[PDB]
Amino acid sequence: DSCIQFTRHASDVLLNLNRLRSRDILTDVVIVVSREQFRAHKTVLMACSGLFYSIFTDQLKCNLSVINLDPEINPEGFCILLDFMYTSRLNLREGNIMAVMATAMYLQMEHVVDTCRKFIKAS
Amino acid sequence: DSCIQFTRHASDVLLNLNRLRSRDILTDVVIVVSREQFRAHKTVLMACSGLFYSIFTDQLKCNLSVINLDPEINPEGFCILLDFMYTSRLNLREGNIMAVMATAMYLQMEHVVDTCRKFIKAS
Amino acid sequence: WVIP
Amino acid sequence: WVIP
Ligand SMILES: CN(C)c1ncc(Cl)c(Nc2ccc3c(c2)CC(=O)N3)n1
Ligand SMILES: CN(C)c1ncc(Cl)c(Nc2ccc3c(c2)CC(=O)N3)n1
Ligand SMILES: [Cl-]
Ligand SMILES: [Cl-]
């Protein structure tokens, strides 16, 4: 086509979606990880995760307001990944890298799994 | 913070949200423009437009599944702007620039209004 | 704005 | 991935 493109549009959209999340505006699901609860937008979860994409395209699960993750999933690992989904920023540290990689493998977030493998290989 | 950043994350999120729109997955509103109907995600509309942000933060309007725009709004101008919201690409042409600028002013999409003003000033 |  |  003969379209023009606004370079910062995608980043600005994501910044606003994170602002809606922080104010709990139009969140339509709660993700339960052990005792911890995380509110989010189903569409953002699907856009970032192969696991949520599969869950919310399912004719029965698409209508659930509560999703319980596998008890092996660490709440801190999930929180770091949820923050990444809404910001593009990953808080990867020596003390959390194993929990982050395991959570990213479960959530099917290929690019996060790739950077965790590389950072582990270096150490 | 000491975060790392994935450069293509915001663009990849937007690409997936557009894939959900094209398949009509988790769309929660229909925007009526004259006789034409456009399905979309309320959160994406809010993230892109000052007008939709105001509408869907309103305690009564947040629950509406149908929104009727002002009869002066041109359906083609709206379609071009909706495509921009989901892609960052604007199909701006000599034959549509006046309808696009008027629709962007109504929708309160400041960056689109700015490029339309500049393109009109040049001609 | 750019030419993509 | 980059240092933002
Ligand atoms: C694959 N596909 C057509 C598609 N359409 C829409 C959405 Cl929201 C979607 N999201 C999704 C699927 C798989 C994966 C991801 C998002 C991230 C990832 O690493 N794998 N994937
Ligand atoms: C201003 N604010 C705190 C905010 N938070 C969340 C959202 Cl979704 C939002 N969106 C929005 C508001 C105004 C405008 C836009 C989006 C685009 C624009 O040109 N003006 N604005
Ligand atoms: Cl990823
Ligand atoms: Cl804009």
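Numbering of chain B is taken from Swiss-Prot, so the residues present carry the numbers 6-128, in order.
Any Cβ shown, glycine's included, is placed from N, Cα and C.
Per Swiss-Prot, the features are:
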| type | residues | note |
| --- | --- | --- |
| DOMAIN | B:32-99 | domain 'BTB' |
| MUTAGEN | B:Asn21 to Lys | Abolishes interaction with NCOR2 and HDAC2, no effect on interaction with CTBP1 and transcriptional autoinhibition; when associated with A-116 and 376-Q--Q-379 |
| MUTAGEN | B:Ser59 to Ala | Abolished ubiquitination by the SCF(FBXL17) complex |
| MUTAGEN | B:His116 to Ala | Abolishes interaction with NCOR2 and HDAC2, no effect on interaction with CTBP1 and transcriptional autoinhibition; when associated with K-21 and 376-Q--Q-379 |
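In this structure, the CA atom of B:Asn21 (mutagenesis position) is 23 Å away from the CA atom of B:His116 (mutagenesis position). On a Cα basis, B:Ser59 (mutagenesis position) lies 18 Å away from B:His116 (mutagenesis position).
Checked against ligand 4, the mutagenesis positions B:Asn21, B:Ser59, B:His116 give B:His116 as the ones with a Cβ under 6 Å from it, listed in sequence order. When the mutagenesis positions B:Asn21, B:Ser59, B:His116 are checked against ligand 1, B:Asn21 have a Cβ within less than 6 Å of one of its atoms.
With a 10 A radius on its CB, B:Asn21 (mutagenesis position) counts 16 other CB atoms from all the protein chains. Just so you know, the Cβ of B:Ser59 (mutagenesis position) picks up 12 other Cβ atoms within 10 Å once every protein chain is counted. B:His116 (mutagenesis position) is surrounded by 16 other CB atoms, counting those within 10 A of its CB over all protein chains shown. Note: the domain 'BTB' (B:32-99) comprises 30 helix, 15 strand, 23 coil (DSSP; helix = H, G, I, strand = E, B).
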